[PDB]
Amino acid sequence: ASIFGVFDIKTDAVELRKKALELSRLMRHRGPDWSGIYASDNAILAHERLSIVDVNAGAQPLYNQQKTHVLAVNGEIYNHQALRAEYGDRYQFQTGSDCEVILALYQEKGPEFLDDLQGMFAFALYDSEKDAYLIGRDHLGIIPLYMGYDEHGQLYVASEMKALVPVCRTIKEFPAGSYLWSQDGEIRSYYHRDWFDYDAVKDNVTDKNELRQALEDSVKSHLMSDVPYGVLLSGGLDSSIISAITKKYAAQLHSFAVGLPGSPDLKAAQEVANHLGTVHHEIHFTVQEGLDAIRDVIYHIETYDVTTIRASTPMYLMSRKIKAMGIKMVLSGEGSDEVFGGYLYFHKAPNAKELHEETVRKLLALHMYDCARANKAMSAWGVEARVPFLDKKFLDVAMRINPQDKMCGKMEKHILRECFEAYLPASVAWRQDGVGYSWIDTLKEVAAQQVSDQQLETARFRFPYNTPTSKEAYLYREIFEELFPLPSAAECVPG
Amino acid sequence: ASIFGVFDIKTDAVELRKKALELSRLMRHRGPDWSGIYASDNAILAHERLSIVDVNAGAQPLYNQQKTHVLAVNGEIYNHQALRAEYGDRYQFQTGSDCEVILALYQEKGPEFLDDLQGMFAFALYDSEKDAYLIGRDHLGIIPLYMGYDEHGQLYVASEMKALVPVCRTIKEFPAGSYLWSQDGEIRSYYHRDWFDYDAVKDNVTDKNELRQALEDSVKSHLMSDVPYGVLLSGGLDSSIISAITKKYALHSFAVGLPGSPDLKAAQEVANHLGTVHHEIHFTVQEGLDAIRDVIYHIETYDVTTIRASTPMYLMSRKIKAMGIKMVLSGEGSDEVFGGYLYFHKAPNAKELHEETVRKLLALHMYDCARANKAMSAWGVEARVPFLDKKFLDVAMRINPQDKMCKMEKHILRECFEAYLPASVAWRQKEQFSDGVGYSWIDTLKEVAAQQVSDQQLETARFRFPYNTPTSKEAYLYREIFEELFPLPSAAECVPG
Ligand SMILES: Nc1ncnc2c1ncn2[C@@H]1O[C@H](COP(=O)(O)O)[C@@H](O)[C@H]1O
Ligand SMILES: Nc1ncnc2c1ncn2[C@@H]1O[C@H](COP(=O)(O)O)[C@@H](O)[C@H]1O
Ligand SMILES: NC(=O)CC[C@H](N)C(=O)O
Ligand SMILES: NC(=O)CC[C@H](N)C(=O)O
Ligand SMILES: [Cl-]
Ligand SMILES: [Cl-]
């Protein structure tokens, strides 16, 4: 879904509403199902839905029973069932939407219920009674959210920067693990955990069976949906586990892998799918198909980062292929490397202290990284991506085991392999460019054509911020800028 | 799907290729499934697909076995199976696509096979051997297609004017029942029928069974598909007729309206009668209101009537697609065929009637075909219209027009399909003073226009909209958005005055 909100209105609200319709529509690929808008003299909440749960009645914006509170959410509240039970006493549910609990929660706790939600999301809520608003983003910013200001000082928020660039003088990412309560006027962090610090877990007790079961429960809970769903299977450990787990609790399970015809990963993926027994779909794309998509990928992910761009491409095309099949949601394996210190550089880790701090740090930066890519790549085509490895509960267990246990002094994510070896082929289980070498190669080769050594030499004059230092980056930048003129838009991009 | 083509290339081909992507992308809603493209120094063909038939190998552009011929099509060729059979001994089919047949016929007939096809389509074919191209559009302009030229003379073709406006100096609709063979350089009409003239059918007999059978067959042929499809049910005669036949030969049905509308009611009835899985789609006036701009952009017209009518269709499609349906059948064409409108009550004689129907069929491309196609297409949904099938048209257009004369409007049709439906339905007349979708829709549309357009703006319209000046506040409202979206003079001119 997409969310779009305008707060602190100081102008013709009428005109603003007309404009909101326009800007919201810019993100309609995220919510192809239906459009919703709420507009008053003091606030606007525009919504583009992708119905996953409560098809018929999960229409948004969701309204107060009394109709004084209005909510627009992009996300999934996994524990909503539990919450309905708990507050159902106090609040009158109007639908079956998982998102409705935020409305219950707010009614009783005001702005203080963020850590009570389990799931991924971004929302904007408007209380006509108190003439107040609340904006929030999940714990690690799994669901993206941007914010910015008009030349009037009016406040804007949108799932994608794409809808703000046209009106804001400034924009920035809506901080993850946080909320914005109008009465307070300041963004406050709500997500904190003991494990944020080493000295907190340092001599903890690792419980493998706990770890495994934790990931199982995460997956299980992320299976919530009223539409057809699938799993991304790349043949890598992370998606192999997710798919394995998913297969395990699916009770027809579709798997998807993407790549240049004949590439290695494809083979791995096929192997796993065959071992797990899923109805696999090997998506192929040609190098030219990828080239031709670059610009749109860039418009979708909203970045000029080479690596992200190179990687979102395939994902972007896989998504179009999935959606065409009719699948609206998929589970993926992002977060695993960050939780378990999956990177090779982690092999090189100095000690458990260093390891821990790095992973934490990595977890806290994901909203700008893997999260953004997955979400936006998939949403380009109206496909929802779930990340069980990043589930709230799971993380507490995985971040709380002893971090020595994460040290490679073994395969990189040993403990994890150990936990699921049984579910997989020995090959993936203990394995340590699969989409196609040619993919990045032509990429590079095309950049070198399109970019003069001259351009590169004086890039600092053109792109003073995060000056591109290679012709490929140079190329992605030009397009980025072309699409996202505003100077702060590039500052959202990690320097 | 969508088709985008550029021919007679006099500039940097590389350059142009980049632009084609850009422009082709503007119509992606019509072919969300996948994208394809062929680019050379002399021709570009870009396609956005909506896979209905042969999902796995039906990709486009479609190529020649020798890869010397390239074809890009938006359409459904109903008699393709028969053709494959007819021409398989000469042409090696590379796919299961109903559309590849065009490649085969072009191979054995050059540009003279247009009337061999039975279906709806718009296509562009480029022959790298001969360095030539051929553009064609179905018999009544069922599927849309625009043409235009560059400041350099380069020629463009596109399913929607939206893809041309940004680059052409001039533009126009690619003529219906026509083709453009590059070797000719002139657009030629290929469709003509004796029934085009009254003296041709004046003494004809009327075959009820013949007529029933013909509609039946058309529908049967129209069910051709590899994906899930449905029917658009209004509860009105036409759509009810279509629906019943589909049920019998084939089932999800769809109706749209304001909570409480006549259409919604009537459709429920029929759905009940037929036993289809019925989906009643509601919309609110504000949702309708909020969609106007998109609607104008999708349909590419400023015509008040069409806009009114297409809004609900566009919202309905959004929903059908959310349910996963890619194709549906519609009852459009019936009234034009049987003289089903109220005005037809006042027809002086069969001649005037017959003559009037013909006119109507031949203008459809600017009207109802446009709405039907373009409204559904805004959400990647394909609309089929059995009543306008070529072969059906030949039977229906050839019966005694005197049988078209109106006790009830479409009596014959009723007599013919009486069996299928609940009599209440079959002999259901239309009423002036009742709005299917809900009276509030227009009422609000008018209301909004009045409030947004000044008397003066209206009085001075001519200084602003010198071509087909809007004569009402509503017309003005729509025209203003239109112009705003398609800033090119000839665009406005494609819209029938
Ligand atoms: N060919 C592919 N097919 C399906 N999913 C893929 C493919 N390549 C990558 N992914 C997904 O991307 C996830 C996280 O990205 P990463 O771990 O950064 O490679 C994997 O754990 C998979 O769910
Ligand atoms: N309310 C509706 N719900 C579903 N389909 C509709 C509805 N109204 C019209 N249609 C379809 O559109 C066709 C042509 O409409 P018309 O051109 O207005 O007579 C019908 O005969 C139906 O297939
Ligand atoms: N697209 C989304 O963000 C999903 C919203 C909500 N869970 C629904 O399925 O309606
Ligand atoms: N979208 C269309 O015009 C359909 C083209 C062809 N019939 C197919 O199913 O691929
Ligand atoms: Cl800002
Ligand atoms: Cl022209």
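Quick note: numbers on chain A are straight from Swiss-Prot, i.e. 2-252, 267-424, 427-449, 455-517, in order.
Technique stated in the header: X-ray crystallography, 2.0 Å.
Just so you know, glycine gets a Cβ as well, placed from its N, Cα and C.
Taking the Cβ of A:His30 (mutagenesis position) as reference, residues of its chain lying under 8 Å away and at least six apart in sequence are, in sequence order, A:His315, A:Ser394, A:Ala395, A:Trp396, A:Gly397. Under its mutagenesis entries, Swiss-Prot includes A:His30 to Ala with the note: 4,5-fold decrease in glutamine affinity.
As a published mutagenesis entry, A:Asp34 to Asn or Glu appears in Swiss-Prot alongside the note: Little effect on the kinetic properties. A:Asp34 (mutagenesis position) is surrounded by 21 other CB atoms, counting those within 10 A of its CB over all protein chains shown.
The L-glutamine binding site feature in Swiss-Prot is assigned to A:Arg50, A:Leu51, A:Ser52, A:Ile53, A:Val54, A:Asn75, A:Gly76, A:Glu77, A:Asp99. DSSP gives A:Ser52 (L-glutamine binding site) a coil state; it is part of no helix or strand. For A:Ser52 (L-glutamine binding site), the same-chain residues 6+ apart in sequence whose C-beta sits under 8 angstroms from its C-beta are A:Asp34, A:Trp35, A:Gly59, A:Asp227, A:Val228, A:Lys343.
A mutagenesis experiment is reported in Swiss-Prot for this position, A:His81 to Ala, and the note states: 5-fold decrease in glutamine affinity. With a 10 A radius on its CB, A:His81 (mutagenesis position) counts 22 other CB atoms from all the protein chains.
In Swiss-Prot, a mutagenesis experiment is listed as A:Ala105 to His, annotated with the note Little effect on the kinetic properties. Take the CB of A:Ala105 (mutagenesis position) and look out to 10 A: across all protein chains shown you find 22 other CB atoms.
Swiss-Prot lists A:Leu233, A:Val273, A:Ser347, A:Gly348 with the feature ATP binding site. Every protein chain shown contributes to the tally, and the Cβ of A:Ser347 (ATP binding site) ends up with 26 other Cβ atoms within 10 Å. In this structure, A:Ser347 (ATP binding site) belongs to neither helix nor strand by DSSP; it is coil.
Residue environment of A:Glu349 (mutagenesis position) contains 24 other Cβ atoms, counted within 10 Å of its Cβ in all protein chains. Annotation of the published mutagenesis A:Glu349 to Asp in Swiss-Prot: 5-fold increase in affinity for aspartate when assaying both the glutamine- and ammonia-dependent synthetase reactions, and 2-fold decrease in kcat for these reactions. Modifies the product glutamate/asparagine stoichiometry; the original residue is retained in the structure shown.
For the mutagenesis of A:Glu349 to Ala or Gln, Swiss-Prot gives this note: Loss of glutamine- and ammonia-dependent synthetase activity, but still exhibits glutaminase activity. The structure shown keeps the original residue.
Taken over all pairs of the listed ATP-binding residues (A:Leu233, A:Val273, A:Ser347, A:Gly348), the Cα spread reaches a maximum of 15 Å, rounded to the nearest whole number. Cβ environment of A:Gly76 (L-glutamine binding site): A:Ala2, A:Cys100, A:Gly120, A:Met121, A:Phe122, A:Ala123, A:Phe124, A:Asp139, A:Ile143, A:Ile144 lie under 8 Å away, each six or more residues apart in the same chain. A:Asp99 (L-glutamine binding site) sits 5 Å from A:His81 (mutagenesis position), counting Cα to Cα. Largest Cα-to-Cα span within the L-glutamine-binding set A:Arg50, A:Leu51, A:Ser52, A:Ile53, A:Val54, A:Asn75, A:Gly76, A:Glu77, A:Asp99: 13 Å. In the three-state DSSP assignment, the secondary structure recorded for A:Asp34 (mutagenesis position) is coil. In space, A:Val273 is the closest of the recorded positions A:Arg50, A:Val54, A:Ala105, A:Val273 to A:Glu349 (mutagenesis position), judged by Cα positions. Contact with chain B, taken as any Cβ pair under 8 Å, is found for the recorded positions A:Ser52 out of A:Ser52, A:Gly76, A:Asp99, A:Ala105, A:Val273, A:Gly348. Here the C-alpha separation of A:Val273 (ATP binding site) and A:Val54 (L-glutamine binding site) works out to 27 Å. For the binding-site residues listed here (A:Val54, A:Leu233, A:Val273), the lowest count of other CB atoms within 10 A around the CB belongs to A:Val54.
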